[PDB]
Each structure stands twice: as C-alpha cells, then as structure tokens.
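Q: Have a look at this one before I ask anything.
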Amino acid sequence: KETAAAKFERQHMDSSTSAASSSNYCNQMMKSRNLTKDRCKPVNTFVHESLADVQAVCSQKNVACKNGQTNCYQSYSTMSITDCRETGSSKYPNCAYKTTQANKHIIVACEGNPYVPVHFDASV
C-alpha cells in the first residue's frame, strides 16, 4: 500500500515548475496524480519547491494540526504553491478546477523515519 510519504508526494509535490503557467494546470495535474479517479477531489494544493525544501519544513515552526495533533510544521519561508479548487459546476467524471498561483507558507504534518510530510494541513 502506498506510503503516506509517497501519497503526499503524489498529491502535493510538483517540483517541475516555479509556478502554474496555464489556467488548466489543475485540470491536468488533478488528473495525472489520480485525484479525479473515482470522484473529483474538491480541493488540493501543489507545492512548487524542491522535495528537500519541503521535507525541511519538518524541522521548522512546530504548530498544532487542524486535528489537534502537534506534529505539524509551518514553513518559515513562503513557497510557490498552486491551489486547485473544483468549480461550482464541475461534475465527475469531467472534473473542472480553478487554478490560483500564490506564494504562501505551508503547514504539513510530519511523521516517520525519515521524518517527512505525510499530510498537507493548510497554507497561510
């Protein structure tokens, strides 16, 4: 079964670009990472930094997770991210998203050895 670390990379890492270039990045990315498989995942964030830089967040600003656990961490730096949010009219299986590029701090839950992100909690 996919490791939570690998699932995080599939769902949230896109170290290719520095940003979202096109307005259907999300339509394309949400497909190619298997997030429009069975249903349209409504909301999802892609991080446009190195994996190393994202993993390093696990040694940055410790914060509570939304679920009240205390193994979350806020990136000290803003990061290039793309917020994908399904449109109001989107209907599976033709999943449609707005793409919003932004530079924000990320909050991730970290776990395991190596101690890496297993969950994307928020961006701030």
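Using the numbering of Swiss-Prot, the residues shown for chain A are 27-150, in order.
Using the three backbone atoms N, Cα and C, a Cβ is placed for every residue, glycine included.
Sharing the features that Swiss-Prot gives for it:
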- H38: active site, proton acceptor (ACT_SITE)
- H145: active site, proton donor (ACT_SITE)
- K33, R36, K67, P68, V69, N70, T71, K92, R111: substrate binding site (BINDING)
- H38 to A: Loss of activity (MUTAGEN)
- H145 to A: Loss of activity (MUTAGEN)
Q: Of all the binding-site residues given, namely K33, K67, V69, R111, which is spatially nearest to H145 (mutagenesis position) at the Cα level?
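A: Nearest listed residue in space: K33.
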Q: Please report how many Å separate the Cα atom of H38 (mutagenesis position) from that of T71 (substrate binding site), as a whole number.
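A: Given the Cα positions, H38 (mutagenesis position) is 6 Å from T71 (substrate binding site).
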Q: Per residue, counting other C-beta atoms within 10 angstroms of the C-beta, which of the binding-site residues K33, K67 reaches the highest number?
A: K67
Q: Under a three-state reading of DSSP, tell me whether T71 (substrate binding site) is helix, strand or coil.
A: strand
Q: Counting every protein chain present, what is the number of Cβ atoms, excluding its own, within 10 Å of the Cβ of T71 (substrate binding site)?
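A: A count of 19.
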Q: Since the record lists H38, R111, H145 as recorded positions, which of them has the fewest other Cβ atoms within 10 Å of its Cβ?
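A: Result for the recorded positions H38, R111, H145: minimum number of other Cβ atoms within 10 Å at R111.
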Q: If H, G and I count as helix, E and B as strand, and all else as coil, what does DSSP give for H38 (mutagenesis position)?
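A: The residue in question, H38 (mutagenesis position), is helix (DSSP, three-state).
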Q: Which ones in the same chain are close to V69 (substrate binding site), with CB under 8 Å and 6+ residues apart in sequence?
A: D109, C110, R111, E112
